[PDB]
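These notes concern the structure reproduced below.
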Number of protein chains: 4
Amino acid sequence: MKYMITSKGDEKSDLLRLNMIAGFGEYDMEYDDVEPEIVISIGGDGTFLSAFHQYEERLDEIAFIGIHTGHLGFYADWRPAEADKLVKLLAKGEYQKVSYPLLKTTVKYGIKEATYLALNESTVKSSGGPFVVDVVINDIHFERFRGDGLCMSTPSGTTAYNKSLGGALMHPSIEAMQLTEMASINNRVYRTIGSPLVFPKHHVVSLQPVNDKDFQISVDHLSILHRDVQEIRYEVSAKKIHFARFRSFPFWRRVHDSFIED
Amino acid sequence: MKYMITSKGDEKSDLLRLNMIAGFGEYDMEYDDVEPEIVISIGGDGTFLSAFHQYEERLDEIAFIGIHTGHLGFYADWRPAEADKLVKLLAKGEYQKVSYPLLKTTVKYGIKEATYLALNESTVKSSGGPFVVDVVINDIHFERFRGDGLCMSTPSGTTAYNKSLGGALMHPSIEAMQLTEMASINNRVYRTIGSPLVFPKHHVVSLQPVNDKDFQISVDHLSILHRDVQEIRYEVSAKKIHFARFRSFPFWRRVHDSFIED
Amino acid sequence: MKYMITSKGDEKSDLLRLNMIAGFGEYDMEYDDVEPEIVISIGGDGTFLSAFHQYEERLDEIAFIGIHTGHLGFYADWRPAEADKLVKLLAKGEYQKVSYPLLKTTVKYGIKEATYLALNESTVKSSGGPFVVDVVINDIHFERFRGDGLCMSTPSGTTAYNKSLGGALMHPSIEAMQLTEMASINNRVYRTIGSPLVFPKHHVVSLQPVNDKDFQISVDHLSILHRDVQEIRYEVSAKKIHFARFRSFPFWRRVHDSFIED
Amino acid sequence: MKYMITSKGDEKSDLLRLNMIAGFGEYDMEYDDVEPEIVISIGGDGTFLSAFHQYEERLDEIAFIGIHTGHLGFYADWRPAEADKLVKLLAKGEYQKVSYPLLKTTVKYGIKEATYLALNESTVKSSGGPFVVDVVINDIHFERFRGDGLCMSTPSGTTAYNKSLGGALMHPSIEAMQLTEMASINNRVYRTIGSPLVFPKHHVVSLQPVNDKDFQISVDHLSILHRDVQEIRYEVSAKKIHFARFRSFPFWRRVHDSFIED
Ligand SMILES: C#CCCCN(CC#Cc1nc2c(N)ncnc2n1[C@@H]1O[C@H](CNC(=O)CCCN)[C@@H](O)[C@H]1O)C[C@H]1O[C@@H](n2cnc3c(N)ncnc32)[C@H](O)[C@@H]1O
Ligand SMILES: C#CCCCN(CC#Cc1nc2c(N)ncnc2n1[C@@H]1O[C@H](CNC(=O)CCCN)[C@@H](O)[C@H]1O)C[C@H]1O[C@@H](n2cnc3c(N)ncnc32)[C@H](O)[C@@H]1O
Ligand SMILES: C#CCCCN(CC#Cc1nc2c(N)ncnc2n1[C@@H]1O[C@H](CNC(=O)CCCN)[C@@H](O)[C@H]1O)C[C@H]1O[C@@H](n2cnc3c(N)ncnc32)[C@H](O)[C@@H]1O
Ligand SMILES: C#CCCCN(CC#Cc1nc2c(N)ncnc2n1[C@@H]1O[C@H](CNC(=O)CCCN)[C@@H](O)[C@H]1O)C[C@H]1O[C@@H](n2cnc3c(N)ncnc32)[C@H](O)[C@@H]1O
């Protein structure tokens, strides 16, 4: 049906995009980047993340496909050599759709609210000075965190920043989010859990300022300075990202290919 | 209905057990340690684990309750001072039952099979020499693990051995198991994922010997030498342990009380 | 001889400072904050670090003493209740001087040089985007580091930021520096050593930009944005900080009191 | 002068050994495996460790050389293709000798003493049940360790078991030993330092039993069950292993070749 193609913007990806558009012109496929049903991302995971956020208002009407022109991007299913096969299989449809969970971040201020959706993770750090927040889980005070910051990851995000922080890798069929620490301070007077925490759907993790109320909050690639923050709330989103699958590429094989050998 | 009480066996726990039996004698409660419906464990988590394995054939007919006579045992909900309140609330029933997931371990041999159920975890180490196994996830070869051993944990087990190995803490409403490494070797020629792995229901993790076929396999407290092993299979059990709850004691508050402060 | 006293600046520390000056007025002690021989720091480790950097040009003519008015500051040897004993013992001198190693950081630019001395550590992060540096040890290319940043610690600094990053704790009689990673990326294409690295005197660790040349460099509490950086060089300083000791307080007991129990 | 050659024992190493003996027969070199001055090890690091322990009584009269017939063994300096060059350079002598520190382990019993020398590390675990020891540093009680065990490493050993336990890598010019934890238990009631600890020469680390007095103690490859143990003492040895060097192969380049790329 309606489709669009985003490109990393180097010569290789731009030309691949033009060739796929040319191939799509031989089928009942309309190029439409306002209301597409298929969104093809040609580049790396950064490119794929930008495509996700470009259309995060129509996630229920869109199936995503990634082509990796560099190395194996984690959200990519195809090499550039298979683009013609992809054009052909996509045009005839009848594919499988799989869905990964997403993370909802709510930022509340004094004398307002903003919500963000993350495919990989949302992190919080301070605006320069020391980072201290109270961690509140389903309204019970769990810990006072002192350190560099905190990272809340989706399942598919667990192989990204979460992994570098010592977090566990979670299969994306698990509707959950995972909280990892960035360089926590632990001594006689300061104490955190240390371990990563995995939360199910409907659990709410709230960060509440102790002194400083300015924070640098990242959502996937995007990092914003937020001022006069009263609370940051994390929960598994009700929204999901949908992928168009045309063949078996299991998550654990994807992990193996990216970290063990390929 | 029918109940029984296990004791750690020190004077404190034995006397508490006798007093609870005396109190139960004032209600329509029959002591029966062959087919109980309530199993009370008075002691620590070691005592509770022994009670679980004492009745792992009737897990669907039993609700467990733990009283901690030492520190806060993780599976314990009551201090000894509340035993009389527990006797009274139990006798009148109408309580809530909550269920935690369990781990199934299957051990196959050459020229046979044995299955085990774990509330905390199942671990594998070698019989002395080097430990090398191929890790196979849903029939795809994921990695060749070299090191001290491997640990597969239930959700409620994530706060136990799993935590000491760097694993994530998982809420027990998540039907999953978590695989953590014990001192993996990683250099130019040997490579493991490093990170803990969290698997959903119906995923099968199989360990297959490379050279030596003798392994020391632990299931909760119980450790056995297994010889001529062809495979060790891990999967989330279809069976669940049921707890009798009489008041709110959230898992994350339980974690806070055990590791942060109480 | 000549002495001065720095205060954290709260009422408790200011009054303690005034009382010690009054007590010192009964001995042959001159208050001189231009060329002191004893520098007393009343506050926490932040206060002590500021005193160190206030006089880092006269480190060979100064013995430092710390009084902790909050909790046990790691560089502190005295509680406020012993200030009168300290005044008396200091006035009569004949004490022991012990010396801890320091870290030298050299920052080179295009179309210039700046050097800094650290008592705790020096860290490097990027100016916002991705952090990528080549790590060069004694002129051999060791690794290309991708991640959040890097931390180079002194021995006495190993209990500070270094500890939160998984670094080892080193006794300060060892003339060394320790390099720890902040959230390194490790996959099929990107590879770091992972482990902390401990370097002896005369080894030089050089960080060289790969793309972006702007970095945020911290030295103890002080963090500066450096632009147009060609190289960051780390080596154990030839300079040392000298402490006035009046009684045994072993480093490992200091570690025990701060992290295990007191 | 006098030399001997140990072989891994496969065909490749045995034949290389015979060829080197044949080449040595053309110089003033005598084969003597009772009082050699050069000890050549042909195999892996396991082979080299056995050669070290074969002659640990004459460490001051011996310079070691390793040839790796498998991958790059860490104590190996030569590939088999350079054996003829090695024979020639060795025969004419005038080489450089470098020395690495060693670890002394003393095991005391009730109603006796045994000492062991380690090139890599010495570890302690329990005889099956729980492992609990009091850690005493220079006669001050530092911590009560509960967990799987403890590992004390030499500098050159830091790239071996120590690395897999999260320990730091230390340059061998530093006369030190490093203590790392194996799966320590840390909760409200049990507390260890967590971090690796690096000790200088003359510091003594003593492990003292709390309940069970039987331990499995490993020294490099060799693991023995020790019964009725009163104390295990660790200190940097006064003895050193000497290597014959014929060219520059820096330790950090050795680390790079083994863990980053070669
Ligand atoms: C940074 C940056 C600039 C690029 C934008 N990227 C895109 C991505 C991605 C992504 N999602 C996943 C995933 N789902 N599974 C597995 N792998 C994944 N990746 C891969 O990780 C790398 C990300 N970029 C870099 O490391 C920058 C290179 C420095 N020369 C690339 O190789 C991706 O192919 C944003 C993502 O960055 C992640 N990120 C940030 N800081 C770190 C860090 N310290 N360690 C590890 N990841 C980190 C974070 O989660 C964010 O969303
Ligand atoms: C060992 C042993 C002998 C005692 C038998 N225990 C009973 C239990 C338990 C248990 N389940 C949980 C849980 N669900 N949540 C949170 N906490 C939990 N615990 C608590 O952990 C301790 C277990 N025992 C010891 O550490 C022995 C003491 C040494 N002086 C106790 O404090 C328990 O109150 C068996 C369990 O041992 C665990 N275990 C074994 N080795 C380690 C290790 N190295 N680190 C951490 N745990 C370890 C493992 O998972 C096993 O099932
Ligand atoms: C930050 C900050 C503001 C305060 C300035 N401080 C002073 C100090 C110190 C210091 N030197 C040592 C030492 N030698 N031994 C053992 N302990 C030590 N400390 C103690 O660590 C804490 C430092 N400050 C904080 O954590 C801020 C509180 C947040 N509400 C205090 O308790 C000190 O009593 C500067 C030092 O910060 C260290 N620092 C920074 N970020 C982290 C982090 N993520 N984790 C751990 N330490 C960190 C770093 O190395 C720097 O030099
Ligand atoms: C085990 C075993 C049987 C072999 C005997 N080896 C010889 C050696 C060595 C050695 N010294 C160093 C060093 N100095 N620098 C860097 N690398 C080094 N190595 C290398 O590490 C490996 C050791 N063997 C194995 O891993 C067995 C293979 C399993 N299929 C080999 O690749 C060596 O080329 C004894 C040494 O084992 C080390 N060891 C034991 N358990 C672990 C573990 N869990 N993780 C990491 N190392 C471990 C320990 O320190 C001991 O001394």
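Per Swiss-Prot, chain A residues shown: 1-111, 114-264, in order.
We read in the header that X-ray crystallography, 1.8 Å was used to get this structure.
Placed from the backbone N, Cα and C atoms, the Cβ positions cover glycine too.
For reference, Swiss-Prot has these:
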MUTAGEN   A:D45 to N  Only minor changes in the structure and a 10-fold decrease in the kinase activity
BINDING   A:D45, A:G46, A:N122, A:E123, A:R148, A:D150, A:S158, A:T161, A:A162, A:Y163, A:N164, A:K165, A:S166, A:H223  NAD(+) binding site
ACT_SITE  A:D45  active site, proton acceptor
MUTAGEN   A:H223 to E  Twice less active than the wild-type. Its activity toward DTA is increased 2-fold
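The 10 Å shell around the Cβ of A:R148 (NAD(+) binding site) contains 20 further Cβ atoms across the protein chains shown. Across the 2-residue gap left unmodelled in the deposited entry, the distance from the Cα of A:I111 to the Cα of A:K114 comes to 7 Å.
It is A:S166, among the binding-site residues A:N164, A:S166, whose Cβ has the fewest other Cβ atoms within 10 Å in the structure shown. Cα distances from A:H223 (mutagenesis position) to the binding-site residues A:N122, A:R148, A:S158, A:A162, A:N164 are smallest for A:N122.
Under 8 angstroms separates no C-beta among the recorded positions A:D45, A:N122, A:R148, A:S158, A:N164, A:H223 from a C-beta of chain C.
Within the group of binding-site residues (A:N122, A:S158), the Cβ with the highest number of other Cβ atoms inside 10 Å belongs to A:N122. For the pair A:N164 (NAD(+) binding site) and A:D45 (mutagenesis position), the C-alpha distance works out to 15 angstrom. Proximity of the recorded positions A:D45, A:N122, A:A162, A:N164 to ligand 1, judged by a Cβ distance under 6 angstroms to any of its atoms, singles out A:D45, A:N122, A:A162 in sequence order. Within its own chain, A:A162 (NAD(+) binding site) has A:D45, A:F74, A:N122, A:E123, A:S155 as residues 6 or more apart in sequence whose C-beta sits under 8 angstroms from its own.
Fewest Cβ neighbours within 10 Å among the mutagenesis positions A:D45, A:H223: this applies to A:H223. The 6 Å Cβ screen around ligand 3 retains A:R148 from the recorded positions A:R148, A:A162, A:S166, A:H223, ordered by sequence position. According to its DSSP assignment, A:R148 (NAD(+) binding site) is in a strand. Our reading of the NAD(+) binding annotation (A:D45, A:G46, A:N122, A:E123, A:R148, A:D150, A:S158, A:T161, A:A162, A:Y163, A:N164, A:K165, A:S166, A:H223) yields a largest Cα to Cα distance of 31 angstrom.
According to DSSP, A:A162 (NAD(+) binding site) sits in a coil region rather than a helix or strand.
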